[PDB]
Amino acid sequence: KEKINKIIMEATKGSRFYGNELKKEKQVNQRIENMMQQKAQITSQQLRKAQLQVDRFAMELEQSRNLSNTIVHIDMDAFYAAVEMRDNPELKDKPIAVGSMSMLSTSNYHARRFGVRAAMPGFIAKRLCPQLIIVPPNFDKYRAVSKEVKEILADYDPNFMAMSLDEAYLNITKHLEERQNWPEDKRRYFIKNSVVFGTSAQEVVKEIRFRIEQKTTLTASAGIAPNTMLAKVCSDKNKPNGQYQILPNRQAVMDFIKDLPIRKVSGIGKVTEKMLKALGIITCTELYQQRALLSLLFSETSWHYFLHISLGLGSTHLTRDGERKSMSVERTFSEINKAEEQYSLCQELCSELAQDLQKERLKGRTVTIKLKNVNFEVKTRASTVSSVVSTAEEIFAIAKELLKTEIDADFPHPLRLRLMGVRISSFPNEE
DNA sequence: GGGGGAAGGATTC
DNA sequence: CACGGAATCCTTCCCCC
Ligand SMILES: Nc1ncnc2c1ncn2[C@H]1C[C@H](O)[C@@H](COP(=O)(O)OP(=O)(O)OP(=O)(O)O)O1
Ligand SMILES: [Ca+2]
Ligand SMILES: [Ca+2]
């Protein structure tokens, strides 16, 4: 059934949307032509110099390899899909998918065999699965089912820190310590009879995958590695409802990534993947022995990242206690080109922004407005201030101008918008 | 020269 | 019958000291 693309492509070609992609895709394909050339003109000598620099560095990274923490990553299974299939049985053995007709968020495994995967227009999906059932999301439910899963994690790490509703990291390195010598009374749980769990990190995670099960009906995969970088990759190795671990010794970390696809990493995306295969980089093992050249093509802050993924290095301290940098609200709709109407919705927006921006009492000193053209061309203007602006009023006050500035710049021709947005940032976060 | 800040990308759930 | 919303981090420039 791999000829899905013959329906996917077949129903995107002309699309206002597709057209825009080409440029996004060309522009990038060129950022590459540039990188390839700028490279080809590097002194076969500079590498000797570079190499030394790099190697030297690594040698040290390697010396401070922190293999003492046992990080765990829990990742729910088709979370939004699952939750709904649970609450409304009539679905159960049918092909569903949370989201709308425009964009789909998750999909149960059965609906996936048709091609329905996250981030795929709703209408498109129904072409691969006419018998589909699209359920509109109710974040108020999920947000809540999550907190029941969290309360369970807590009994394992007070500062668990959660990346999202379906993901979360844990440092069971401490709970592990105080468990080795524990009776069997604190390690048995009732079914619905009992089952008792061991002391290995393998079992501790098995107990968590269990406590959750029997308190939601939902299942989730998990990974266990010395650092958070591998944990995220490891949880998916044996999904759904499963897990995988990488022991603490060096070799494990190495033998693991040895032939691991660079993209798989929780940071390498569509661009970095293409952009890197350009130099022939596919696995971390390859990447590692191109450390010289890399060091002279990607800004410093970057090859640092790559060098890490080469050695199998990740973080080992789940910061915790959300700092928060920005905060926003946006929305797409039907072409709104009418002059007046613009400020109009903008009013409503800023309102919501401040509105939501109140529960937590914060105040930033720079507003950002986002205007998305009818042909998916974005543009974002923002202006800084002296204040700490907070009330719905204060905000619009600025946003209206920035918005105006554009209507003029492109004045006697209307601004055919498809989406608009207002993001507030620059919080003092206490000085 | 260096230290933000604005613009627009890349990434993930 | 027409490709989300929200956060955060990164890549380049241009501007004021
Ligand atoms: N663009 C998106 N918007 C909202 N949610 C998304 C988006 N992309 C993915 N997700 C969510 C929906 C699912 O919970 C999940 C699917 O992506 P995936 O990379 O497989 O994560 P996952 O491993 O946690 O989910 P799964 O158990 O389905 O495999 O992430
Ligand atoms: Ca999930
Ligand atoms: Ca995952």
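Note that chain A carries Swiss-Prot numbering, so the residues on display, from first to last, are 33-224, 282-520.
A Cβ is built for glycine as well, from the same backbone N, Cα and C atoms used for every other residue.
Using a 10 Å radius centred on the Cβ of A:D198 (mutagenesis position) and all shown protein chains, the other Cβ atoms total 21. Following the DSSP three-state reduction, the secondary structure of A:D198 (mutagenesis position) is coil. Here Swiss-Prot flags A:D107, A:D198, A:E199 as Mg(2+) binding site, drawing on similarity to another entry.
As a published mutagenesis entry, A:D198 to A appears in Swiss-Prot alongside the note: Loss of DNA polymerase activity; when associated with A-199.
Looking at Swiss-Prot, you'll find the mutagenesis A:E199 to A noted as follows: Loss of DNA polymerase activity; when associated with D-198. Taking all protein chains in view, 15 other C-beta atoms sit within 10 angstroms of the C-beta of A:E199 (mutagenesis position).
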For this session: Let me know the DSSP-derived helix, strand or coil state of A:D107 (Mg(2+) binding site), please.
Result: strand
Seminar exercise, completed: Integer Å value for the Cα distance linking A:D107 (Mg(2+) binding site) with A:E199 (mutagenesis position) is 5
Problem set entry | CB-centroid shell, 8 A cutoff, Mg(2+) site A:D107, A:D198, A:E199, site residues removed | A:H105, A:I106, A:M108, A:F111, A:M195, A:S196, A:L197, A:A200, A:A309, A:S324
For this session: Tally every other Cβ atom lying within 10 Å of the Cβ atom of A:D107 (Mg(2+) binding site).
Result: 22
